[PDB]
Amino acid sequence: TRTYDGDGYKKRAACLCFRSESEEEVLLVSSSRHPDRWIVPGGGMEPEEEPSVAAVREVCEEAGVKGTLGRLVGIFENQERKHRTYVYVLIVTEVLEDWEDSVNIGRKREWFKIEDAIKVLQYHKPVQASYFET
Ligand SMILES: O=P(O)(O)O[C@H]1[C@H](OP(=O)(O)O)[C@@H](OP(=O)(O)O)[C@H](OP(=O)(O)O)[C@@H](OP(=O)(O)O)[C@H]1OP(=O)(O)O
Ligand SMILES: [Cl-]
Ligand SMILES: [Cl-]
Ligand SMILES: [Mg+2]
């Protein structure tokens, strides 16, 4: 069930999934519509679901990782698609071999240096590239 802010923006949460507390390498996943493209894992908040809980759930489902939830980076809007995403830091400590989206849609995941994550996100996901700006 999709959820919405009072202005009709779809509510989402995502994590920047870093290998370590150095925050030098981040985990991206393949787009569902266009698997040769990369995105930051994330998705819709469920009814009454805390944003931090949605963020951790979505990255388990999409990226097959778990770890130590860190700070909220910020809340980011996509004007064209009308959604508003809470973006958290997650320090990955568990990498699961088979995860929901690997099994269901053959979703891929890959580690990127921050500068390379920004590069591959820029064309189709410039707001997600902006997650990294600070
Ligand atoms: O229309 P697309 O380009 O395929 O994009 C879709 C769409 O995102 P937009 O809202 O930016 O269009 C989905 O959202 P809904 O249509 O379900 O509201 C989203 O699902 P989430 O917001 O829950 O992530 C899904 O992404 P995914 O399959 O990664 O969950 C994402 O496709 P991509 O981001 O993979 O291209
Ligand atoms: Cl790192
Ligand atoms: Cl976006
Ligand atoms: Mg998603």
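Here chain A follows Swiss-Prot, giving residues 9-142 in order.
Method of determination (from the header): X-ray crystallography, 1.4 Å.
Cβ coordinates come from backbone N, Cα and C, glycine included.
Long-range Cβ neighbours of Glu70 (Mg(2+) 1 binding site) (same chain, at least 6 residues apart, Cβ-Cβ under 8 Å): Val37, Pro49, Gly50, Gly51, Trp107, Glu108, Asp109, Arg115. Annotated Mg(2+) 1 binding site per Swiss-Prot: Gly50, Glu70, in sequence order, evidence recorded as experimental evidence.
DSSP gives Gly51 (mutagenesis position) a strand state. Under the heading of mutagenesis, Swiss-Prot lists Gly51 to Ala and annotates it as follows: Loss of diphosphoinositol polyphosphate phosphohydrolase activity.
For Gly52 (mutagenesis position), the same-chain residues that are 6 or more apart in sequence and have a Cβ closer than 8 Å to its Cβ are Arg10, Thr11, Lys18, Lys19, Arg20, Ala62. While the structure shown retains the original residue, Swiss-Prot records the mutagenesis experiment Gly52 to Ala or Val with this note: Loss of diphosphoinositol polyphosphate phosphohydrolase activity.
Annotated Mg(2+) 3 binding site per Swiss-Prot: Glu66, in sequence order, evidence recorded as experimental evidence. A C-beta separation below 8 Å, combined with a sequence spacing of at least six in one chain, links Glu66 (Mg(2+) 3 binding site) to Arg20, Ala21, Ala22, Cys23, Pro49, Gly50, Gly51.
Annotated Mg(2+) 2 binding site per Swiss-Prot: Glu66, in sequence order.
For the recorded site, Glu69 (active site, proton acceptor), the DSSP three-state label reads helix. What Swiss-Prot records for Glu69 is active site, proton acceptor.
A strand conformation is recorded for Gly78 (mutagenesis position) in the three-state DSSP classification. Neighbour list (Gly78 (mutagenesis position), Cβ cut-off 8 Å, at least 6 residues apart, same chain): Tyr96, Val97, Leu98, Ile99. Swiss-Prot lists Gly78 to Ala among its mutagenesis entries, and the accompanying note reads: No effect on diphosphoinositol polyphosphate phosphohydrolase activity.
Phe84 to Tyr appears in Swiss-Prot as a published mutagenesis result, with the remark: Induces a strong decrease in Ap6A and [PP]-InsP4 hydrolysis, while it only weakly affects PP-InsP5 hydrolysis. In the structure as shown, the Cβ atom of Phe84 (mutagenesis position) sits within 10 Å of 17 other Cβ atoms. DSSP classifies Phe84 (mutagenesis position) as strand under the three-state reduction.
As a published mutagenesis entry, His91 to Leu appears in Swiss-Prot alongside the note: Induces a strong decrease in Ap6A and [PP]-InsP4 hydrolysis, while it only weakly affects PP-InsP5 hydrolysis. In three-state terms derived from DSSP, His91 (mutagenesis position) belongs to an extended strand segment. The Cβ of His91 (mutagenesis position) has 20 other Cβ atoms within 10 Å, all protein chains considered.
Proximity of the recorded positions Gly51, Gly52, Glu69, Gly78, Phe84, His91 to ligand 4, judged by a Cβ distance under 6 angstroms to any of its atoms, singles out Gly51 in sequence order.
A simple Cβ count within 10 Å picks out one of the recorded positions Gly50, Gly51 as the most packed, and that one is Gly50.
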